[PDB]
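> Following this message is one structure expressed as structure tokens.
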Amino acid sequence: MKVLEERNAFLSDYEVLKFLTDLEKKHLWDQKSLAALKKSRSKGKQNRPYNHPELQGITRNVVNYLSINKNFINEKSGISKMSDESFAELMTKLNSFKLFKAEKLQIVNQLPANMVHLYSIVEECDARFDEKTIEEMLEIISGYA
Amino acid sequence: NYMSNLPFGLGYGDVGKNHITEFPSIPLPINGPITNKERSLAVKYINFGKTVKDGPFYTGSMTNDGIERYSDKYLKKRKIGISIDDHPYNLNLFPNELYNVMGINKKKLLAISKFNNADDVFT
Amino acid sequence: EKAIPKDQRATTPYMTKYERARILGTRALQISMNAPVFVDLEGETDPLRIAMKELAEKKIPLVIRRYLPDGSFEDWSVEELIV
Amino acid sequence: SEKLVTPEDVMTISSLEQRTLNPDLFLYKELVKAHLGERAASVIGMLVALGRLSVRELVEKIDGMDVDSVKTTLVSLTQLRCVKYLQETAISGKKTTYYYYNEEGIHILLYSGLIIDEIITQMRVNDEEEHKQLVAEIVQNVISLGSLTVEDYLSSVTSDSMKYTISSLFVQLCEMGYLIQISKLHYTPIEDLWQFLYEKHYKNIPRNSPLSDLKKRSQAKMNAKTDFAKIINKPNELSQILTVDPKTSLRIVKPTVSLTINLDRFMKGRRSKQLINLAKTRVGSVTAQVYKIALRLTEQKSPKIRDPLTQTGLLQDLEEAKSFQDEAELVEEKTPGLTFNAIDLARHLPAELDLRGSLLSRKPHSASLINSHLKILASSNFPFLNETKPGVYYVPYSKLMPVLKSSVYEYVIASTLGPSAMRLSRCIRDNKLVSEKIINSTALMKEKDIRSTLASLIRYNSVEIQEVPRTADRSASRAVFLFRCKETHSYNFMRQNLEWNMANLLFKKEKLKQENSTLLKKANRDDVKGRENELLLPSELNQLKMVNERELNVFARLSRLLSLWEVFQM
Amino acid sequence: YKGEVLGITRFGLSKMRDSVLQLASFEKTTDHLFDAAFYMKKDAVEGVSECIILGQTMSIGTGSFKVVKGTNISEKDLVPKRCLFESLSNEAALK
Amino acid sequence: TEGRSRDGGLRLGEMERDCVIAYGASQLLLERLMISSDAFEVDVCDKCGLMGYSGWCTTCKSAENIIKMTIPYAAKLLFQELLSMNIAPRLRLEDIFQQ
Amino acid sequence: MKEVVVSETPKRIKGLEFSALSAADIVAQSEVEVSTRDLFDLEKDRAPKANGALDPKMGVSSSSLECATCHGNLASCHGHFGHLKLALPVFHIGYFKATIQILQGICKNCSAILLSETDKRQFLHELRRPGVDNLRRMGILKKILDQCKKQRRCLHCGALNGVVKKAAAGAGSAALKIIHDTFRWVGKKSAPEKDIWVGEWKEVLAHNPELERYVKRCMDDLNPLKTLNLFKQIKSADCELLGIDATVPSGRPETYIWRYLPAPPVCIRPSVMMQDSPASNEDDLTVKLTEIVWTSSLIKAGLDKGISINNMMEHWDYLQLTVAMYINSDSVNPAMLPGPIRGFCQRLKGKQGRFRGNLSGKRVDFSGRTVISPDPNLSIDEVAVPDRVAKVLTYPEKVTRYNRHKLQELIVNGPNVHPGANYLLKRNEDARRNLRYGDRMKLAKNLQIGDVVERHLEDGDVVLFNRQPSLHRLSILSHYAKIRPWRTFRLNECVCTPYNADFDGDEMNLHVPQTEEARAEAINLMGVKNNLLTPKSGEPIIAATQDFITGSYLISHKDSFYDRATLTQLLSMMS
Amino acid sequence: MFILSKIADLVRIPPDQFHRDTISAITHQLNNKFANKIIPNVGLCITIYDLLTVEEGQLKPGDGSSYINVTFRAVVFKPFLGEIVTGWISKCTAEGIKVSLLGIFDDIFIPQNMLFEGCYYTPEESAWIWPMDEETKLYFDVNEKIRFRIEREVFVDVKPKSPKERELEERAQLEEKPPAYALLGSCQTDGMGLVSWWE
DNA sequence: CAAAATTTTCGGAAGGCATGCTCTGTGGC
DNA sequence: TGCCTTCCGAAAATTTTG
RNA sequence: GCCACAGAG
Ligand SMILES: [Mg+2]
Ligand SMILES: [Zn+2]
Ligand SMILES: [Zn+2]
Ligand SMILES: [Zn+2]
């Protein structure tokens, strides 16, 4: 092993989730696959899925941690519903404001709620914006693109 | 037989033990305590060392991230270091091939000055 | 890189006997560890005879990397070598 | 041994990894790594290890440096007078610059605070209000920056009175000869300079000479010798206060040239101090003050610690060796500045020498009393003073430095191995060559302690064991053994031993400061420096005071080691 | 080929071969080993006797080349996939 | 071992070694004199160059540079014999692949 | 998760670097400090004494003792070094000529080289050309040393430098001395050193006139203590012109003087075999190292409390001789000791040494030696292995998808019927299992696809066949094996010409390769069909031999005429 | 939170995986060597993303496995300094509170040095006490979603000791390793905590 | 020129290697 | 029983000093 | 395991 460069690009959490779901579906690791192929019927094709417990476990834990509801209300993440063009529209609407690249990165990683979550995720909210821009961006991020 | 000829000044008991000490046990007459003038001398040594180590001739030992945050605003490095070319240089003393890295065109500016009458020891 | 372009090559295209020996050895060692055979087998089991039957009709997926003395190396496909 | 130690314990606790390096290499590398960075340390290490090197050879040998890093390191070393260079041309015309190592810069790095202390002592300015701080800071700035121009240093201060005091103090420092003008002479090697001068004075002789080759060689050598004596002493005499009256009828150091520390005059001062310390042993305490005044009056015009002609490789000819010795005795006797009488020393005694009842001949700084002191100096066992004419005195540096060497070596060996070591060393130095029985008869003490102490002296080369065979084939089984004292081997061995101890001390100090970098860095920067009490925790106070106390002890012992190591360079 | 008639003996193999181990296998093994330890001469293991001693493939015969297997993938299939977040990003509102 | 009275094997002398070299047989020679005669797994520290044991170099006091390698046991015997003679057979390692 | 990535890169030997070991390297790698001349303590169970020349810390010699440094048996410890400290330094029997050369090349009063700076620069420029080899480098060192000798006086001091040589140049105790004759070059000039010498002798002759007869042979000898202290003061920039590179810390002259003797591991000096004695014996290295420890103990105890210098120097010389004969026992005889051994230098040279006995050619497994009988009905690429030889010789075949059923049948057939298997080894296991202490039916059904089974040497397997005097390359060939039950190796007679074989009690050898790569190598390059031409001149060497050429002559004679039945009988006979 | 690392490595394709696709085989052994493992001074690798450049597969004399130099891109759990992240509280003790991100990177350890002032651990219900004023009363309970900023990241390499020391440890244990990778978080602003605290 | 240094040329002594390559046996420490 | 190198006084040959 | 002879090609 020789590390060549540390951080070639940044990843949105939506990209990570989509890639991991694609890997799960291609190797037939999903619960639908085991419900339809393994369970409730006898096996006749002998088409075993991919056999590597460590990668399966780490991918399952990551998709379970990403897909579920996050700390903004005590249903799902919201990422597991929104699509590519939704991401384009949402983050282009983000591009209209003065928030930086990494700031947009945490905006697209989690999704801020109305109560001081924007205050935590954005640095120096009062020094940036008045009330109307903050409430409208909160509306557009709570509207899920 | 081999181990049967001991010299006049030894017996059968002294031999059979080859433990030459690796640690030393003989001190010099320089080892004593520190006096007042020697304390001032040590202060002079340590002050000179601390002066030169930060000086314009040191050479290297052979957060810190490039991300775009906003803590960098109105925040600036606590000192501007001195390079190899930020000192007066006599052109005649130095050789010819060394003129590349040093700056003939760049302005010769720095001439520091520092000495303290108070000891830099915390004891 | 350090490799000569494939358009022109200044080494003999006739396959040396040592190259044949090493190709058969590596192919026999690879088949001996459960590698597929692209040539149909009539029932032969020992890996080395299968390796000879494979090379007799040129289905070996290796390439021979010839070292010149300086350090530059040329590539020759086993299909391209003639026997 | 309460519990046996594994070789891991030997490697970790006892300094054994350090016993396999040369004292010179280890000393120079540890000094450069202590003051400058690691790159300068590695460059100096390869320069000492492989000898003369060029920039391409330095790039090839040292791993991890490009040409730019090497050139930055060489510029940093060359400013601090630490590497010498020579531009050599070949037959093809490709000129290349070879780099060396010179002792002077390293010794300056090893003599810094001692140089500051000695120049404070030799300032001798009455009623100084701010002048001492100013001399200390100008000396520190000169040593740290290697060399500086007076004009460039003057621009850092804007007030008028302090600038005038800069002018006066630099004039004072250059007057006695501590800050000398630098030139390309201090950066070329002595051997290469002598080779060039000799070759130019040999090739210049007219050809087709019907005169002998050997004496032609000696004639060119003599002309090169007199030009060498002219060129080496050129900055030493006067080169920086030659200007008189720029404006307003004042003497100012030249505002055109850069000054640099003169190390050899500091060596003259340290040899004078060693002679004073020796004179404080046989005769007098006020008489020691008299001999101190006598040396300090003649400290500037004193001869070199090592003759530059001696390092020029011209010792193979025995006649030239005798000529060097005779020239030394010539200069030390009738230098036009080293001869003095009682009246010359009268005007320098401070208001602390009483001399009312200082001596009893029976069994106000007057001429007779100071003459009596100079006479009791002249009657001592070691040649402290000599008389070319009754009334005028000269100090014989040529016939006192071996005496000081012998005395210091004997006292060191006595204090580290016991009075038996002194007794045996003096017995085998007085007698030229002895067997064991002559020792047992002449040195009145027991047999086994002679054999033990003399066996212990062989390990450090105080005595050399000489075999005399009594058999056709040489064997120690039936042979007689004599014991001699070879001063040169012993002096060299203890010189390298003291260099090793100095370097070991500095290595331990560097390891201590490197291992505790966090606390030292936290306390280092200026806003806490001097007010460490409020923010530091109780354990940090003890740790910082332990570190500082150990540092002070290390550097004090380093000074005490220098006080014994300087003697063996002479 | 060295420039002078060296011959085939211990005194010729010393003057021809720079290697230490091959001379050590022939004659006066300890003397060559001690001289090599003293002069600190590097010994590039390329000689055949050295290769057999240290147990690795010699570089004559069937060790003159490395057999290589070619990966059957094209450069078009190894095009990197999209980095959507970096691609849609811009720096014009504040930077 | 030697002899049929100790269930021994056959010698492959220097002349046979030269005759196998004469054909260009490299892999066969490696098999005969290393794989099936005295094969041994050793650990070598590629910063100093001396043998260690069990993934540990007993000179640097660290396992940061230990590399597993295969040598004949006679090679290790020779190296230790040389080390007892104050000759240091330091090993230097390069990558088997050009990478 | 918390598991750190494990990186492995395969490596090869790039090249050896030969040097010496400084004191730090000898002590640092050690585990125990040998300081006792007692091997086994008689009081408790004949155990290896702690801090001894035999010690668990340096390894084990039996199969029931543990190392307690790595905790392994006799088959799992590579060896652990010890170190030994000498009371006084002694010379090295190997680098002695090197020591003579280096003291020839330096001054003996200030430890500096004798060359001027100009010649030194020229020679240093001469060494560091990019095209230098061994011959040129040793030639330049020879010229530097020959220039060192020619110098009259040193250049940093006015001292005299004479001639350095040995003492007796024989096999006696004098063979390890150095004489520095300092006045054979003194000439007829003033010579103050000669004055110092004559004054010293004018002082010493007052009380020992009997020594006046020996004033001519009293020369300034250089014992290892003064030699070592002359080594330490040599400038590091001077090492290049003496052949020693000064970059590495071991590259110093001081390294070539014995101050620390490394105690070799017990794995390279095991306990000599005993026939019927209830005790054991130890190798000559262990005994002689104990001898060294005792002599150094004597020297140190004598330096503690004074003894006459003659006795101390005598025992010191005995220590020097014992070190020298421990390293090399040919230059010095054991006759000079108070009162040959297998030393290190005698284990590295000779026919049955190591470099020609166990490294450049070594005994192999999987071989078999048998007398030779003819067999013309066998093809010229086929040697006949007896039934009772192929049941012990085996080939490791790895199971694939192509030879599962065959290897199953071989495994069931067992190790007592010829088409059978003798060992099986699995992937999950590290030790092979005997096929006679098992069931031989459960192992067939549960055969993993990656197993390895050592099958019997059956038909078609490649064997190396060899005759012991290997005059040329045809002496070792490769044959296909055929199994025929008559206890003798049989090969076709046309193949016997390169072997120089005569069926007169002749004995030939049969090796069997193990890996498939070597098998393919042997059958495709070493094969008898592929090698029918000797490279002596390209002539055919595998052809008809005696009584085959006679049959050819009798068939092809002019006065032969066969009818049709005899013709067809011969034709069907030859094929 | 997730970054892309360009990693170059030597991957070993066994002979018995020739039948599969080449990229699939490289992916399989790369997941064997890299997936759910930490690359030192880089982070924690989940899987590989895409192979950029591959070279021709070389062979070692003695074994038939093909060795390929692959320069791939891998996803890495390396959040920067200041990324708010949410986890689930799993344990607490007098030295701090242990929080895990529901199965991925179980080691997050919030200390009391940068935590909210006035907090104190009670050793009776296993909880911290965070009072905003006299009126408020809440406890740092378990199994809720907590938000915090990664303030410090610790990079320590693990070294196997000398085998004598390892043997001594093995003999002692028969009658808790330091974590190699760890992120230490903090809460120092409004809303830095459980959602129920800041409805 | 002949007294002395300085370099070269010619012996005797000491070392090394050969005395093939392997294989099988007893007999006794 | 033959063969070859290295080392070192010993004497013959040269340059070098007076 | 160390020496000594006896043999085989
Ligand atoms: Mg016969
Ligand atoms: Zn190591
Ligand atoms: Zn062990
Ligand atoms: Zn000298």
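What you see of chain G is 1-339, 349-584, where the numbers are those given in Swiss-Prot.
Per the header of the entry, the method used was electron microscopy, 3.9 Å.
Backbone N, Cα and C atoms are what each Cβ position is placed from, and that goes for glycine too.
Not my notes, these are from Swiss-Prot:
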- G:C67, G:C70, G:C77, G:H80: Zn(2+) 1 binding site (BINDING)
- G:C107, G:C110, G:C154: Zn(2+) 2 binding site (BINDING)
- G:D511, G:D513, G:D515: Mg(2+) binding site (BINDING)
- G:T506 to I: Temperature-sensitive (MUTAGEN)
- G:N509 to Y: Temperature-sensitive (MUTAGEN)
- G:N518 to Q: Temperature-sensitive (MUTAGEN)
> For G:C67 (Zn(2+) 1 binding site), which residues of its chain lie six or more apart in sequence with Cβ-Cβ distance below 8 Å?
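The list for G:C67 (Zn(2+) 1 binding site) reads G:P56, G:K57, G:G59, G:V60, G:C77, G:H80, given in order along the sequence.
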> Which one of the mutagenesis positions (G:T506, G:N509, G:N518) has its C-beta surrounded by the most other C-beta atoms within 10 angstroms?
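That would be G:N518, with the highest Cβ count within 10 Å.
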> With 8 Å as the upper Cβ-Cβ limit, not reached, which of the recorded positions G:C77, G:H80, G:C107, G:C110, G:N509, G:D513 neighbour chain C?
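Of G:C77, G:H80, G:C107, G:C110, G:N509, G:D513, none lie near chain C.
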> What kind of secondary structure is G:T506 (mutagenesis position) part of, going by DSSP in three states?
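Reduced to three states, the DSSP call for G:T506 (mutagenesis position) is helix.
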> Taking the Cα atoms as reference points, how far is G:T506 (mutagenesis position) from G:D515 (Mg(2+) binding site) in Å?
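So the Cα of G:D515 (Mg(2+) binding site) lies 13 Å away from that of G:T506 (mutagenesis position).
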> Measure from each Cβ of the recorded positions G:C67, G:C70, G:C77, G:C154, G:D511, G:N518 to the atoms of ligand 1 and list the residues where some distance is under 6 Å.
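Passing the 6 Å Cβ check against ligand 1: G:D511.
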> If you compare CA-to-CA distances from G:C154 (Zn(2+) 2 binding site) to each of the recorded positions G:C70, G:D511, G:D513, G:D515, G:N518, which comes out shortest?
G:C70
> What's the number of neighbouring CB atoms sitting within 10 A of the CB on G:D513 (Mg(2+) binding site)?
7
> Between G:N509 (mutagenesis position) and G:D515 (Mg(2+) binding site), how many Å separate their Cα atoms?
10
> Please determine which of the binding-site residues listed here (G:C70, G:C107, G:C110, G:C154) has the lowest count of neighbouring CB atoms within 10 Å.
G:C110
> Could you check which of the binding-site residues G:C70, G:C107, G:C110 is the closest Cα neighbour of G:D515 (Mg(2+) binding site)?
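Going through G:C70, G:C107, G:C110 one by one, the Cα closest to that of G:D515 (Mg(2+) binding site) is G:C70.
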> Using the structure shown, find which entry in G:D511, G:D515 (the binding-site residues) has the sparsest Cβ neighbourhood within 10 Å.
G:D511
> Near G:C110 (Zn(2+) 2 binding site), meaning Cα within 10 Å, which of G:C70, G:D511, G:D513, G:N518 (recorded positions)?
none
> Of G:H80, G:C107, G:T506, G:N509, G:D513, G:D515, the recorded positions listed, which put a C-beta under 6 Å from ligand 4? Please answer none if none do.
G:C107
> With a radius of 8 angstroms around the mean position of the C-beta atoms of G:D511, G:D513, G:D515, what other residues of the same chain does the Mg(2+) site pick up?
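For the Mg(2+) site the neighbour list reads G:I381, G:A510, G:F512, G:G514.
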> Looking at the recorded positions listed here (G:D511, G:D513, G:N518), whose Cα lies nearest to that of G:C107 (Zn(2+) 2 binding site)?
G:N518
> Can you name every residue in this chain, apart from G:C107, G:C110, G:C154, with its Cβ inside 8 Å of the center of the Cβ atoms of the recorded Zn(2+) 2 site?
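Residues close to the Zn(2+) 2 site, other than G:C107, G:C110, G:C154: G:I106, G:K108, G:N109, G:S111, G:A112, G:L114, G:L155, G:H156, G:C157, G:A159, G:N161.
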> Which one is it: of the recorded positions G:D511, G:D513, G:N518, whose Cα lies the shortest distance from the Cα of G:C70 (Zn(2+) 1 binding site)?
G:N518
> Please work out the number of neighbouring Cβ atoms within 10 Å of the Cβ of G:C77 (Zn(2+) 1 binding site), leaving out its own Cβ.
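Other Cβ atoms found within 10 Å: 22.
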> Give me the CA-CA distance between G:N518 (mutagenesis position) and G:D511 (Mg(2+) binding site), in Å, as a whole number.
14
> Tell me the Cβ neighbour count for G:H80 (Zn(2+) 1 binding site), meaning other Cβ atoms within 10 Å of its Cβ, over all protein chains shown.
23
> Which binding-site residues out of G:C70, G:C77, G:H80, G:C110 lie by ligand 3, going by a Cβ under 6 Å?
G:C70, G:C77, G:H80
> If you run the three-state DSSP split on G:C70 (Zn(2+) 1 binding site), which class comes out?
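G:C70 (Zn(2+) 1 binding site) sits in coil per DSSP, no helix or strand.
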